[PDB]
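Here's the structure, in structure tokens; my notes come after.
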4 protein chains.
Amino acid sequence: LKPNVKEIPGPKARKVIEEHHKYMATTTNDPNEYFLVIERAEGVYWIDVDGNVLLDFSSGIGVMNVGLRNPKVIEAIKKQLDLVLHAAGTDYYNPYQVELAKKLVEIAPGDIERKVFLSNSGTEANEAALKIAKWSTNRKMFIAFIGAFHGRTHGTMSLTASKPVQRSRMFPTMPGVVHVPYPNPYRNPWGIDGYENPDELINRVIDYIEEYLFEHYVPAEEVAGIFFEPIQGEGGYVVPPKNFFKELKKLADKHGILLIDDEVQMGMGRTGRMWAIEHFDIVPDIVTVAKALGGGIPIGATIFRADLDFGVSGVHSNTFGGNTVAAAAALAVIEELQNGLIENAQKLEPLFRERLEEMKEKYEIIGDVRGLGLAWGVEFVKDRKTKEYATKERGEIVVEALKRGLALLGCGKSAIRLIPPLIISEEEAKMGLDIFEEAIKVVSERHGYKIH
Amino acid sequence: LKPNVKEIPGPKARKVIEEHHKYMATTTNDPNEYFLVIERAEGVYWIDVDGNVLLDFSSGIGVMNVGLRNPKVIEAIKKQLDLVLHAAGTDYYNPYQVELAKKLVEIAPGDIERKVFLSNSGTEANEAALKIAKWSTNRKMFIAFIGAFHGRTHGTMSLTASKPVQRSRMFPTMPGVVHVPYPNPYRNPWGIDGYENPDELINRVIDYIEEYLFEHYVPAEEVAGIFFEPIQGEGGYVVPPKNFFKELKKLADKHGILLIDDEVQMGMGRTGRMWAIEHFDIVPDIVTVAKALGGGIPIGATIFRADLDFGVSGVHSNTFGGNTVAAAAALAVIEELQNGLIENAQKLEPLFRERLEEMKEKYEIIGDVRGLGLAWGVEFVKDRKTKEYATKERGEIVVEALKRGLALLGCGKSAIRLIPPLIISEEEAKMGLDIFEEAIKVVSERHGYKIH
Amino acid sequence: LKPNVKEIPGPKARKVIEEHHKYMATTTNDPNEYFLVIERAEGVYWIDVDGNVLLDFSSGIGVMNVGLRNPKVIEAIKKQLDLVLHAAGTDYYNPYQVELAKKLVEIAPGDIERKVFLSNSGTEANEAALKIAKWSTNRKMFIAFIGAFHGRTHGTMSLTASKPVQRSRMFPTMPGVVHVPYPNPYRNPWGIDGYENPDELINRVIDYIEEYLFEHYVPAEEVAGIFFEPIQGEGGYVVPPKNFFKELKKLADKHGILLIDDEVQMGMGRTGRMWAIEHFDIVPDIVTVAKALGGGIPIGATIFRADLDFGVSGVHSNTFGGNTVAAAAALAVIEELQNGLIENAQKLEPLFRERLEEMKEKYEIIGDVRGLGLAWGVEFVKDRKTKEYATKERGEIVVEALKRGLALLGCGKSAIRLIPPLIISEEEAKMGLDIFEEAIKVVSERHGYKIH
Amino acid sequence: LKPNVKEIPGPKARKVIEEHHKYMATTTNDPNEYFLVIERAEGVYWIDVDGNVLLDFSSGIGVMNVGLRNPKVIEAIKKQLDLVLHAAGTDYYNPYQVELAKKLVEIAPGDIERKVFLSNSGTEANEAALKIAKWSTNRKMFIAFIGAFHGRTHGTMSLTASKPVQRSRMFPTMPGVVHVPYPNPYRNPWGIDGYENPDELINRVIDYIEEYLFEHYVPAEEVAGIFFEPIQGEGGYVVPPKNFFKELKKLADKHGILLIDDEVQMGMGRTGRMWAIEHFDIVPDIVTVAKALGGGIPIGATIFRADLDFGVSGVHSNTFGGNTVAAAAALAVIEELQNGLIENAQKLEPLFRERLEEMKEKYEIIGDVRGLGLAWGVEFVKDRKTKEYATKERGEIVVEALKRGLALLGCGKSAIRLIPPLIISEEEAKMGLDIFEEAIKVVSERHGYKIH
Ligand SMILES: NCCC[C@H](N)C(=O)O
Ligand SMILES: NCCC[C@H](N)C(=O)O
């Protein structure tokens, strides 16, 4: 298998897209920018319904970290199918869900007392985090960051602050969430270069919470939790300054506020550590995970300080939580990560840094590149001084990559995320970066952007 | 296989239960009333980790309708694992999710045009219903019924009114939900026998909404939706009067209010129709399903009138939605249902009605039996006049059934649900009802309840 | 002065009404049902701008208890205008507000220690009660009754459940209020005659709270307070059964819930006790008063158990609170009340009961008469069996009374309130009841209602 | 009368303070910083209960703009007392309330169609503004400014963002308010000197609303209104840049958002214009007023664009609104303002600017002085570089002014407001500024602050 694309979308792709439009609700599907219609998958490749072969830099939005069709994950699933699929994890007991909980407790950041609540998705895991924090602190308010993405349920829609269309006609959602600027080193209300001056940007974000919220309208004692992504995902693959979470933890600790680390996108080895928060040297009170945990099967986990546990039975539960097929898949995922995929993300890191810095030097349309491990963000701007979003052009780069056999996803208003499966070879990575560079070059030439 | 129980919980079960309490959050597991630790399943039987063999009358809380471990569903999953697992159904397209959406549209109640939003759970399917209703109507309030269960997320916790511990320290959840009494023919605020006088009970509930809410504090024009279970599940397997939903729909239509039918527990053939609402001759605007749809793989679906679609992209989305493995499972489930399992529910309905009415005649501790298809509730009371809940006795009956190789679940404060897989034979069903009756006899004799 | 009416509304009245509609917001003024344009007042009489003279049975919606224009109250105001008007009672101190606070503490129901928060209105007094209850209990939910009126501010609009137009497009107001049926002995969801069977109605309301709210969706421990009117005013002058509040207090005490008695309309001597709750033999935790307290100057007061005080400065405050002119007026009002006006209410109670029961015997259009002291409600119905509201007829009776020189107000959907100033003579009262009866006779004859 | 103070608090003052503490709720009274106990008032002087005479620079928190005891206001009141006090302004009509509404429509900023809703206080007037805006736009969200003060009711507590103690245990209040930094030229999150660079600070506040809120989590189309004070009062007498409201109006107009101008403290001539918004050259959609409007009698008004009017009767109302004593007082207040008090505020302005700039040059403890007309703020800091709040010292300056016969109020964390009645003479103003300078000098010497 190698990238090989003729007509896309082909006739079979166009037929499915038409049928999708007829029977399915309008969500985030784009017939003009995302015309990929997947039929099957092999190693790091998609094969679409017309036989087109595409190199995967999407991981299906950071879910297929261990590969598009991991054989070790599939064996575990088939083995679990011969035993039981659903055991009603929350009314009856089963050993598969308990074996996963024991492993998640062990691999949790830091070395503190942990328990786990299992669910079916990232948004469920964040909803469970909200409930654990409310119950354990008896506090009802939360702080979240502008640009955040935590899910689309009534609780998590209040935490999410990515695109206003996410909230259109939804008000009122869960009350009690206040938002403050993320320490985005490329775009922040202070105009601070947070790469050159990380401490200045850290102090402005901390000062905003302390002076602007705590000293005026948000009683610090009534805040249950601060929710954060350790790198903002949907918001643009935004990597905050290295010392930010240490300063955030000093502020939270002074007021008895929990730190809630959303690893739904950046966890499960994506940054060359089991958790992205590991690069920032703090131990969050709650960690939420989903997506890559189940290696393609729906699963969520909320890993929390043990003493936060619900005092009584029946405060939270679900039907599908502790799903044995999901539990089997996740145990197989974690062993793959620990046996070389995390190390492979650390090894590939400098290839991604070097090539993307080379692309920033050469192509003016690139405002910023940023990343850790195999989580990389490239933001496109009309002008490096105004930083006006190159949204049209970003979309065209994705489309040109597809035509050349590379599957990419946009993030934020004008960025692209590069998130290839952690099984990707050096040679597969170089090929995808070369195709990515060609798509930028094409759209740069087509719009007259400087090429140095 | 036959019901065969020695010590339960056995030594391997006790080890799992202790590990569960150590590593996992406190939810709805009960070491005292539900000490069932499942290792595998075969036909209508659980095999626990100590080799005990139990006849299943739980169906994993109404999820395993097509049997504890269906070969057609397993075959379809294995076939799907060969092609792909996750294709990012909400960014990219794939034919598998579209095939399921088309089928759900076709089997939806009534003959109006529909679309589908796919999710991972019942609570997600109901959160999507909230969002669809708010967007499409531009109204923000909802009516739900006392005793309802719709899920534990911030939006669905406001809809749910089953047990107050479900809300403990969670206020505020999503504002805007008002609750009114369910037309429960055994227990209602008016003292009405809703079996003997159904129209009187219907009329009291309808008049409570019109006279008490609409004419006093709830502007009818601001209500987006009325959420209902067609039989309350977690609330006690409560079957409302046959004409109630017709009268509810007249009131809703008068005010432009949507009807949202929660079929998460009563759907997928349980009541001897594909949808439980089909017994009540209305066409709801929105139908939610989960649990049984995936035959053991987590899935949810929100089926709605096509003109309620989100008019713009990015209002609602999910990661795992349109999961290809769940979709393959769901199409298999629907084929099995349409090709014989629903007919089986229809055939065994009279055996349950006959056996449960005989038990009610013989055992004074039984206050009420009610049901449709293979959905049966039996409610235990201390005295048939007071209808004082026999909560302790109900728990003792579940334990005595389990010791004798029958897995039952409680529902409401003093009821038991009988929900065996729809593949159950007449002989297997008779074996179950016999054990259930032996358990009732034992607990009656212990406490001095009359046996006629 | 005697009732004397020629044209109403006369030419000067019509000019004022037209100017009102041009310059002022649309509220609860009614050019068709309430065309009374007041120029001055003398004793128990309004003199309108065209010189019409009307006997007042309105008391300015229960504000002018001490008479339409009391000389002792006017003397005290004039004396206070000589010294000071506003002294900023919440930053600086003054002896006038303190003298009133001391008096209110002394005349509060029961013999427990109290403190007082002074405000400008009934809605302010009730918003202060919400804040006192939330702070002192650290709980956030409230129970209120269907038919209640507590004010139109964002906190009190959630408590109020009188007419849905009061809430139109205002959602969301303050979250956390659940409503249950009032023990209205004439109209209730159970169809109970609460006059003949008061304990049955009490028991249904108490059981609705315990069984339907506490045992299903409202955690009793999270309820800060139960708000009630001791007689519902705007809801129809509805007198609940004499033992209801005693049973309500048992339920509240069991759960640590405060009792908040809204006396804004029924206090200051109206019912022939200083507080209407004194008829029902309980000591509420919080009492709110306004309207009549100031004898025509805006004032409100929130009287509470001293141990509910805000433990810290700056939680609640106001500008005009402890206004010295209002305080001087209020002390005068309380002296007049204690020195004869409350005795007058006691003396005239039997004349109202006798005359209104005679009217109920004679006029079939009257469904119900109810009252205490000088607080009387008469409810008009199309048919004594259906109790269909005679809303049009009720409005016609108010208009026919006005044409004959009696000012009445509607209450609820088809009732009239009789609330004459407490200085009214037996002769003046008889003149009023005679005009009221003539108005009922006229509207009965017009529509063919039986006259026995 | 001249400032003459011996012992303060004297024995009679100490007795009232003790009694206040016994019978009245803990609010914003300070026995240690505000020991003034007012007995009567004359011209611009308080006389306390021990015969101490103090020059008034407080106006009783901006209420006594026309004087402590205006004779023209008192005559109007006594004249209205001979006619009627309360006419039930919202059920019946009266010419006094209509004459006030007609005058408020006329004096409203700009020349656009207006109507008026009358209430009893600033917080009621702001609550009415929230309801008018919600009803007229059918939008439920609001933007308010950090540092804002709009009242302590459930609606206005959401708008208020001055001290977190104002909200202690009150959550949840009315949902839907988002807060952004005020353009405070002395203290803002960008560290911008807004005196030297007003356009830079304006653009940062506008950009924060547009880029940070509108482009991320606050759909601009769902915002009913932006609430602002034209000078922040309780927050510190903060005067925004001259062009700020023109830029705010361009932003609001682009999205159909209302501008709601809170003049409860800065209106009724205080800044040498009838309204403070007049200095900023925009025409707000809604204007709220109270305090000084009633010249010492409780009153509120909400003046709004006529087409916003409530479409139906019964959405908003009150009992005491249109109170004829209040209406008479307010008509007399407005005539005093228009006949020379507003002009007197313009005349005294440069005396206040010159003396306070002289004090800033001389006393290092002064960080900032700012003001318009007779509204002036002096902010005290420990260090002019850190701007650390000199809260202890601010309180001591107030106390030393009192001992020397000047009544001052603190504002914000370390400011003092100078708000003398608009009837103050040049000679009275110089005397109060000389006493104010002596109090600063004393506390400067006492703490070692530089005196240049
Ligand atoms: N993982 C976050 C984004 C995934 C999905 N397309 C959504 O927008 O919900
Ligand atoms: N005018 C605003 C402040 C007035 C009062 N002391 C309060 O804090 O509420």
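The residues of chain C that appear here are 3-454 by Swiss-Prot count, in order.
Backbone N, Cα and C define each Cβ position, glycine as well.
Neighbour list (C:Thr92 (mutagenesis position), Cβ cut-off 8 Å, at least 6 residues apart, same chain): C:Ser319, C:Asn320, C:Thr321, C:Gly323, C:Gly324. For the published mutagenesis C:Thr92 to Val, Swiss-Prot gives the following note: Slightly increases the specific activity. Increases KM for L-ornithine.
Annotation note: C:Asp93 (mutagenesis position) sits in a coil segment as assigned by DSSP. Mutagenesis annotation in Swiss-Prot: C:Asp93 to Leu, described as Reduces the specific activity. Increases KM for L-ornithine; the structure shown retains the original residue.
What Swiss-Prot lists as pyridoxal 5'-phosphate binding site is C:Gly124, C:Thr125, C:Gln267, C:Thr321, and the listing cites experimental evidence. Secondary structure from DSSP puts C:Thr125 (pyridoxal 5'-phosphate binding site) in a helix. Taking all protein chains in view, 33 other C-beta atoms sit within 10 angstroms of the C-beta of C:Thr125 (pyridoxal 5'-phosphate binding site).
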Around the Cβ of C:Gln267 (pyridoxal 5'-phosphate binding site), the count of other Cβ atoms that are within 10 Å: 30
Cβ neighbour count within 10 Å of C:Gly124 (pyridoxal 5'-phosphate binding site): 34
Assigned conformation of C:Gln267 (pyridoxal 5'-phosphate binding site) - DSSP reduced to three states: coil
Chain D neighbours, filtered from recorded positions C:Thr92, C:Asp93, C:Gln267, C:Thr321, Cβ-Cβ distance under 8 Å: C:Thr92, C:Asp93, C:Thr321
Distance-selected recorded positions near ligand 2 (C-beta under 6 Å), from C:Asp93, C:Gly124, C:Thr125, C:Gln267: C:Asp93
Of C:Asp93, C:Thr321 (the recorded positions), the residue whose Cβ has the fewest other Cβ atoms within 10 Å: C:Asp93
Rounded Cα-Cα span from C:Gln267 (pyridoxal 5'-phosphate binding site) to C:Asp93 (mutagenesis position), Å: 30
Distance in Å spanning the most remote Cα pair of C:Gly124, C:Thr125, C:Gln267, C:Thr321, given for pyridoxal 5'-phosphate: 24
Reduced DSSP assignment, C:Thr321 (pyridoxal 5'-phosphate binding site): coil
